[PDB]
Amino acid sequence: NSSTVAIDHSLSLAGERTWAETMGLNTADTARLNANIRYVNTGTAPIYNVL
Amino acid sequence: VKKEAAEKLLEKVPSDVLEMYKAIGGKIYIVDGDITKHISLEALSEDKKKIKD
């Protein structure tokens, strides 16, 4: 017949470096446009307030 | 003979590390309504335009 009585102490030092990257997107609004345009008059009379 | 005693080798549980990543946090951004003002008369006009001789 035996009887074992025990005790423990403990430390722990945990250092962590986390890198993360995320790319969100919406399928309805993927792109935005921009046009570079000029206006040409090949006619004979001038035209005003051109839209 | 001498008893093993068995104090165990495993320490704590993964469950704390599991809970760490288990973090959900806050997601999504404000959109749609914004402010909305708007005022001008490009919709309809009003000017005397009749016909005569």
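The numbering of chain A matches Swiss-Prot: 357-407, in order.
Going by what the header records, the deposited coordinates were determined by electron microscopy, 3.3 Å.
Using N, Cα and C of the backbone, Cβ positions are placed for all residues, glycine too.
Of all the Cβ atoms in the protein chains shown, 4 others lie within 10 Å of the Cβ of A:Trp375 (mutagenesis position). Mutagenesis annotation in Swiss-Prot: A:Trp375 to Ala, described as Loss of toxicity probably due to faulty membrane insertion or translocation of LF/EF into the cytosol; the structure shown retains the original residue.
Among the mutagenesis entries in Swiss-Prot is A:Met379 to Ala, noted as: No effect. Sequence-distant contacts (6 or more apart, same chain, Cβ under 8 Å) of A:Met379 (mutagenesis position) do not exist in this structure.
Quoted from Swiss-Prot, the note on mutagenesis experiment A:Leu381 to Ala is: Loss of toxicity probably due to faulty membrane insertion or translocation of LF/EF into the cytosol. Under the DSSP three-state reduction, A:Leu381 (mutagenesis position) is assigned to coil, being neither helix nor strand. If you draw a 10 Å sphere around the CB of A:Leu381 (mutagenesis position), it holds 6 other CB atoms from the protein chains shown.
Quoted from Swiss-Prot for the published natural variant A:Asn392 to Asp: In strain: PAI. Counting only same-chain residues at least 6 apart in sequence, none has a Cβ under 8 Å from the Cβ of A:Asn392 (variant position).
Swiss-Prot lists A:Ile393 to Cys among its mutagenesis entries, and the accompanying note reads: Loss of capability to undergo conformational changes that lead to pore formation and translocation. Around the Cβ of A:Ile393 (mutagenesis position), the number of neighbouring Cβ atoms within 10 Å comes to 4.
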